[PDB]
Amino acid sequence: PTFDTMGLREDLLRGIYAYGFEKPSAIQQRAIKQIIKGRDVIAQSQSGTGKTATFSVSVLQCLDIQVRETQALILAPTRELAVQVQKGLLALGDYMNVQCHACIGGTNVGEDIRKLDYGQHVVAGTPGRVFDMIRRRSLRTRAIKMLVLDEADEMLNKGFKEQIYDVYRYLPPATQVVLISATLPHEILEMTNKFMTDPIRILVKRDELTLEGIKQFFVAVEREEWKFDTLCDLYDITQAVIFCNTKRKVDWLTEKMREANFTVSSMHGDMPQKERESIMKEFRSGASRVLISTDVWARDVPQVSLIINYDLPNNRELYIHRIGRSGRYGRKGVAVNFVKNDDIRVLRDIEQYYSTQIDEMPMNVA
Amino acid sequence: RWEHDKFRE
């Protein structure tokens, strides 16, 4: 409930207050924090003050005015709505020497083709209109840090998946994606799987963590140190998280995992926040195939196709903090549990805690 | 899984 806390630029910060924008909601602030941190955001939305301003602020912070080309591209379901966005952007940016434009085209498209050639930091328009001035080469794509899809419900669901995707193609890899929409139906939620990565999801209505999409297995190891040996067998390829219920295990397995050519990332709860943030930035970048850590942040979460419990958490409730789509929202995957002859009980009791089958590992990849 | 082919600076 404050902008000043959020270390925004003062030229923008005046614009915010000058535009009249009341201190932002807990939720909005979260989105803004995260857009700025440079994460793909899905943000469920609601009729309320900062509806659009909330992301407009975000795009404006992350702008750099010296670079006089298009750095943010914001697509909306209509010319009209895109003009509102434009005007909003201007208003907030009126103390930033900001340059944006709504591709109305909207005869004259000539004035548009003129306006874009002449330098625009941000650019709004309908997924077509934009895709026009990409084909007509009026809009240079080269230095776009972020794509914003306003009212995705109204676009993504309702005939623009093509128009939008066409644009998407002509943009630098991994350009950042923010999907703002009041509604987020299942139809749209896969959509995002196709252009976002390990996205944050800020939804209005709460969402549990089911166990229901996840195939759970356990490797009867069953004395610690046949656990690494089996892990080694196991990975034979993409991204996965490996939990251990102690920092001592984490470090060991890491130094061993890295003896083996297995590019690794490690984490504790006993690390500062900017550290585990620092780490996960990399792990999410792809530059780590194998995140290993303590729970700490478990009750995390990086959307990951394969999770392994090298150790089984004594506290049962952890189990699904370590593992658990989603619940609507998110992705099925595989858990694998490494179980000491000693820890099979604990497995049975986790099994019973969640009222869930945990079958033995049959040697196959689905 | 969308890609950013058909692009080049």
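Note that chain A is numbered according to Swiss-Prot, with residues 38-273, 277-339, 342-408 shown in order.
Backbone N, Cα and C atoms are what each Cβ position is placed from, and that goes for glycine too.
Following the DSSP three-state reduction, the secondary structure of A:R370 (ATP binding site) is coil. Annotated ATP binding site per Swiss-Prot: A:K60, A:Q65, A:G85, A:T86, A:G87, A:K88, A:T89, A:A90, A:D342, A:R367, A:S368, A:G369, A:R370, A:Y371, in sequence order, evidence recorded as experimental evidence.
According to Swiss-Prot, the mutagenesis experiment A:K88 to A carries the annotation: ATPase activity is not increased by the presence of CASC3. Does not prevent EJC formation. Prevents the EJC disassembly. In sequence order, A:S82 make up the list of same-chain residues 6 or more apart from A:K88 (mutagenesis position) whose Cβ falls under 8 Å from its Cβ. DSSP assigns A:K88 (mutagenesis position) to coil in the three-state reduction, placing it in neither a helix nor a strand.
A:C99 to Q appears in Swiss-Prot as a published mutagenesis result, with the remark: No effect on interaction with CWC22. Secondary structure at A:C99 (mutagenesis position), as computed by DSSP, is helix.
In the three-state DSSP scheme, A:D270 (mutagenesis position) is classed as helix. A simple way to gauge crowding: the CB of A:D270 (mutagenesis position) has 11 other CB atoms within 10 angstroms, across all the protein chains here. Listed in Swiss-Prot is the mutagenesis experiment A:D270 to K, annotated as follows: Loss of CWC22-binding and loss of incorporation into EJCs; when associated with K-273.
The annotation that Swiss-Prot gives for the mutagenesis experiment A:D273 to K reads: Loss of CWC22-binding and loss of incorporation into EJCs; when associated with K-270. Cβ-based neighbour count (10 Å, all protein chains) for A:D273 (mutagenesis position) stands at 6.
Where Swiss-Prot documents A:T334 to V as a mutagenesis experiment, the accompanying text is: Reduced incorporation into EJCs. Sequence-distant contacts (6 or more apart, same chain, Cβ under 8 Å) of A:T334 (mutagenesis position) comprise A:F283, A:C284, A:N285, A:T286, A:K287, A:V290, A:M307, A:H308, A:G309, A:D310.
Listed in Swiss-Prot as a mutagenesis experiment, A:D401 to K is described as follows: Loss of incorporation into EJCs; when associated with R-402. Same-chain residues at least 6 positions away in sequence with a Cβ under 8 Å from that of A:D401 (mutagenesis position) are, in sequence order, A:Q253, A:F254, A:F255.
What Swiss-Prot says about the mutagenesis result for A:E402 to R is this: Loss of incorporation into EJCs; when associated with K-401. Secondary structure at A:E402 (mutagenesis position), taken from DSSP and collapsed to helix, strand or coil, is strand.
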Under 8 Å by Cβ from A:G85 (ATP binding site), counting only residues of that chain that are 6 or more apart: A:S62
Which listed residue (A:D342, A:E402) has most other Cβ within 10 Å, given these are recorded positions: A:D342
Cβ neighbours of A:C99 (mutagenesis position) where a neighbour is any other Cβ within 10 Å: 16
In the chain carrying A:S368 (ATP binding site), residues 6 or more apart in sequence that have Cβ under 8 angstroms from it: A:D244, A:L246, A:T247, A:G250
Where the record names A:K60, A:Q65, A:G85, A:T86, A:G87, A:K88, A:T89, A:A90, A:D342, A:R367, A:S368, A:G369, A:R370, A:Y371 as binding ATP, the maximum Cα to Cα distance in Å: 33
Candidates A:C99, A:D270, A:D273, A:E402 (mutagenesis positions) - the one closest to A:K60 (ATP binding site) by CA: A:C99
